[PDB]
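Heads up: the structure comes next, in structure tokens.
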Amino acid sequence: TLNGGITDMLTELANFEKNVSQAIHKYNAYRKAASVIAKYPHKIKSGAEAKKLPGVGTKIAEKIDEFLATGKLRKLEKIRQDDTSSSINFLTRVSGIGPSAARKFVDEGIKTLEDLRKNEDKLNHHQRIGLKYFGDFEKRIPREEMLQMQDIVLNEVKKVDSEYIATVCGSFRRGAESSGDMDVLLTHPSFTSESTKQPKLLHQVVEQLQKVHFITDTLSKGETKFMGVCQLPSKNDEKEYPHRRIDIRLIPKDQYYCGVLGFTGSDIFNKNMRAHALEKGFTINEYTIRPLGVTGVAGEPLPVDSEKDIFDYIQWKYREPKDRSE
DNA sequence: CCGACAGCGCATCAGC
DNA sequence: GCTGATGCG
DNA sequence: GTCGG
Ligand SMILES: Nc1nc2c([nH]c(=O)n2[C@@H]2O[C@H](COP(=O)(O)OP(=O)(O)OP(=O)(O)O)[C@@H](O)[C@H]2O)c(=O)[nH]1
Ligand SMILES: *P(=O)(O)OC[C@@H]1CC[C@H](n2ccc(N)nc2=O)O1
Ligand SMILES: [Mn+2]
Ligand SMILES: [Mn+2]
Ligand code: NA
Ligand code: NA
Ligand code: NA
Ligand code: NA
């Protein structure tokens, strides 16, 4: 919060470029500058000072000066007053409605929560469910509730097959006191980079969580990735807990460490690390780290047995998950 | 100046 | 039905 | 929008 005013402005500009302008590289540029400023341990006094940080350039430096003088940014004040931009930005807040769909809906006169509810028939399943729980998905999850959810998931997974190993990652693994959702990594010795000796590995788990009424709806679902909705059970007479977003991802067991690194994040930390591995001649995804040859084509996976090994290959001093919330 | 910007699973549509 | 491109997160 | 080369 030391520079919360500046990071807020840059985040709003980023969302505008993504939702309205459909300029994804400007979106990431604003997010990168916002992340680097967010960890800068002084109260920024000027855009010149801010520009000394990597990722903050001339254009962002000028906007920081304006904000520090007046406390506002004219470019944003105009964007906030444009009904089309304002409607597009709102509709994208519904899960499954992206910049393209949002603009298409605004084009047809669908531009408010009310309009969306009248035209449920014009939404796909994902968007239909995002609308249904739009209000609940706006609330964060206290870490205490995350611990309750962790217990339910890990115990229900054990009851299907004691060989499962479910790991909660995301902001939870990074030590956050509150989370936007719950992210679950799943492994089973039957599923490795060498064979898939068991089918319906993920399905079995989803069905079990649906049986005990933990999972309440599904956004999408494939053989290795599930995105849906969950809800803690409420005690007698007390009010219902908010519905929550949950992702479950089954990963080959022998590739757990690249998977836990990828799903722990943060998303910006991933981008920074993966970009750096390229600078040093490697390519990292949630499964492996591979060397780049003379041509840039990926080589064979390198041996990995810990999160640190991946850091070693690219000459990075290891960083605890708590220190990866960029 | 200019090219690159991390990398991927699922849903949906167009084309054959 | 499959294959590729696009939207989405 | 930013930055290495
Ligand atoms: N949101 C987001 N997450 C990403 C991206 N790329 C990527 O690898 N991830 C990983 O996916 C994990 C789960 O997604 P998430 O949005 O819930 O991230 P989070 O747990 O840190 O934040 P949260 O507290 O709002 O839930 C992230 O921690 C991150 O490691 C991305 O582009 N956007
Ligand atoms: P969603 O649940 O609303 O956003 C969460 C997930 C986590 C990663 C995924 N994501 C988002 C954007 C991009 N570019 N790549 C991703 O994997 O959104
Ligand atoms: Mn999360
Ligand atoms: Mn998530
Ligand atoms: Na800079
Ligand atoms: Na959305
Ligand atoms: Na979030
Ligand atoms: Na609810």
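Residue numbering in chain A adheres to Swiss-Prot, whereby the residues present occupy positions 10-335 in order.
If you check the header, you will see the structure was determined by X-ray crystallography, 2.0 Å.
Each Cβ is built from the backbone N, Cα and C atoms, and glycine gets one as well.
Residues or ranges marked as active site, nucleophile by Swiss-Prot: A:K72. A:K72 (active site, nucleophile) falls within a helical segment according to DSSP.
Using a 10 Å Cβ-Cβ cutoff, A:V65 (Na(+) 1 binding site) registers 25 neighbours. DSSP assigns A:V65 (Na(+) 1 binding site) to coil in the three-state reduction, outside any helix or strand. Annotation source Swiss-Prot lists Na(+) 1 binding site at A:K60, A:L62, A:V65.
Sequence-distant contacts of A:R149 (dGTP binding site), defined as residues of its own chain at least six apart whose C-beta falls under 8 angstroms from its C-beta, comprise A:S187, A:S188, A:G189. Look at Swiss-Prot and you will find A:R149, A:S180, A:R183, A:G189, A:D190, A:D192 tagged as dGTP binding site, backed by experimental evidence.
Summarising the annotation, Swiss-Prot assigns dCTP binding site to A:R149, A:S180, A:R183, A:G189, A:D190 and lists experimental evidence as the type of evidence. Classification of A:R149 (dGTP binding site) by DSSP places it in coil, neither helical nor stranded.
The mutagenesis experiment A:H34 to G is recorded by Swiss-Prot, whose note states: Decreased 5'-dRP lyase activity. Decreased ssDNA binding. Long-range Cβ contacts of A:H34 (mutagenesis position) within its own chain (separation 6+, distance under 8 Å) are none.
Neighbour list (A:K35 (mutagenesis position), Cβ cut-off 8 Å, at least 6 residues apart, same chain): A:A23, A:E26. Per Swiss-Prot, mutagenesis A:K35 to Q is noted as: Reduces 5'-dRP lyase activity slightly.
For A:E75 (mutagenesis position), the same-chain residues lying six or more positions away in sequence with a CB closer than 8 A to its CB are A:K81, A:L82, A:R83. Under mutagenesis, Swiss-Prot gives A:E75 to A with this note: Slightly decreased 5'-dRP lyase activity. Decreased ssDNA binding. No effect on structure shown by circular dichroism.
Its Cβ taken as reference, A:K81 (mutagenesis position) is surrounded by 12 other Cβ atoms within 10 Å in the chains shown. Look at A:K81 (mutagenesis position): DSSP puts it in coil. Under mutagenesis, Swiss-Prot gives A:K81 to R with this note: Abolishes ubiquitination; when associated with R-41 and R-61.
Considering only the residues assigned to dGTP binding, A:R149, A:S180, A:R183, A:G189, A:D190, A:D192, the longest pairwise Cα distance works out to 16 Å.
Within 8 Å of the centroid defined by the CB atoms of A:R149, A:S180, A:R183, A:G189, A:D190, A:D192, the record's dGTP site, lie the Cβ atoms of A:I150, A:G179, A:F181, A:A185, A:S187, A:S188, A:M191, excluding the listed residues themselves.
A Cβ within 8 Å of the Cβ centre of A:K60, A:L62, A:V65, the residues given for Na(+) 1, is found for these other residues of the same chain: A:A42, A:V45, A:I46, A:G56, A:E58, A:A59, A:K61, A:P63, A:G64, A:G66, A:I69, A:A70. Packing around A:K60 (Na(+) 1 binding site) is summarised by its Cβ count: 17 other Cβ atoms lie within 10 angstroms of its Cβ, all protein chains included. Here A:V65 (Na(+) 1 binding site) is positioned 11 angstrom away from A:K72 (active site, nucleophile), judged by their C-alpha atoms. Secondary structure at A:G189 (dGTP binding site), taken from DSSP and collapsed to helix, strand or coil, is coil.
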